[PDB]
Amino acid sequence: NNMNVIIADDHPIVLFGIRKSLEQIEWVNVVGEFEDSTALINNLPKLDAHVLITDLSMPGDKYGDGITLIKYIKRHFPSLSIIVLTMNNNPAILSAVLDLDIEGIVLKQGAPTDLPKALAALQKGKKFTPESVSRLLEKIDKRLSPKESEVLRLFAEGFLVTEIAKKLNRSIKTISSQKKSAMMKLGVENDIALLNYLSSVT
Amino acid sequence: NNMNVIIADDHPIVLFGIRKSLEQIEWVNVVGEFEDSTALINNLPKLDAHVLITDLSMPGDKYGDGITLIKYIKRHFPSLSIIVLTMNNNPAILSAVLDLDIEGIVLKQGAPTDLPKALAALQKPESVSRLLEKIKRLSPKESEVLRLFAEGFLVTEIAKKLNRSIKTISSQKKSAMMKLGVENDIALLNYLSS
DNA sequence: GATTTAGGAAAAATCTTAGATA
DNA sequence: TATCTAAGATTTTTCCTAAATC
């Protein structure tokens, strides 16, 4: 019935915001606020807590951030239910976080009543998906072929398409075709978006 | 004597946060919260308001965002004092924003008290703008074009948004890269995240 | 039976340059 | 002096479409 929450976000003004917005829900209890991964993981065993609410990227270098951070948490506190609350509009990175079996994603964009919804579905033992989230996942075997991986690696290294083409003794259109379809598979629409995925799981 | 604030940020959870933290200060009045540039500029004349508190980037395509958006505001409501509350430790982009002559910056990182400080200095030359200044500088368009790019927008798309030619925007991006001593798009973005 | 490879067509982004601004 | 703008020819990349490969 009653609920124990830990909030982790590196923007203190946001942390304040989540605390104040969660303060409203009388079956929720804020039990720790944390600003880095390290303070978080150190105090995790100390608070019996049901729910962790985190952003992806934050400071904290021994335990990391993003996927890594969580994966560590699911591994070591499997009892603990994580909601990711992110600014991240990237379909692929969100998609990777959903392959982790977490209990929620909630974008920081247009989601005033989303969090309470996300948390309320956690009592029910159900998942919530913001309309905003599923919209972001509309683009989406999504696993990529060996050439596709190569072409992508080289690209994520700084190499240009025409340069990749020279290196692998293949046509520019071949390499572009390869990159382009990798991006299709990954549900990612532009180079900025691709590179950001490419450093998320890396 | 009393103070009227308009808050504009696209994260509603954050908007809530700022409203609740400002709610504490009895000589401050939240008079409008806004989530895009267009709703903001449309309601600007409707609220006699002293202070706009904004992030850089938000939706709103008639009037844009960031520098452009600000500059539009200082042009049309020069009475209005803007505090920018932003979420990036990019030195270059911030550099351009501090050359803008607004009446406050506050980073979203580590600044629970900074916002009422910023507002309180406005009662009584800029302290807040002084505060992290120490920490090859790029031109206002150059910063914008770069920001927008690093936001995921394509050169062609940037061009559409700003009602300017693709060659203008490319020329701007390219020279920003030159200023920054960076060779290619991969290299630029990687800088842009430090 | 999907991946690997490209052709021409096409569009997107850069290398010029150059007037204008301020 | 540095910055804002964009036409002009050029380069890079993608769109569309289709062949051999494995």
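Swiss-Prot numbering applies to chain B: residues 2-125, 131-141, 149-207, in that order.
Technique stated in the header: X-ray crystallography, 3.2 Å.
Backbone N, Cα and C atoms are what each Cβ position is placed from, and that goes for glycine too.
Quick look at what Swiss-Prot lists:
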- B:5-124: domain 'Response regulatory' (DOMAIN)
- B:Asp56 to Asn: Decreases heterodimer formation with RcsA. Does not affect heterodimer formation with BglJ (MUTAGEN)
- B:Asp56 to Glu: Increases heterodimer formation with RcsA. Does not affect heterodimer formation with BglJ (MUTAGEN)
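Summarising the environment of B:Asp56 (mutagenesis position), the number of other Cβ atoms within 10 Å of its Cβ, over all protein chains shown, is 20. Across the break of 7 residues that separates B:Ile141 from B:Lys149, the C-alpha atoms are 13 angstrom from each other.
Shown for the domain 'Response regulatory' (B:5-124): DSSP residue counts in helix, strand and coil, namely 47 helix, 25 strand, 48 coil.
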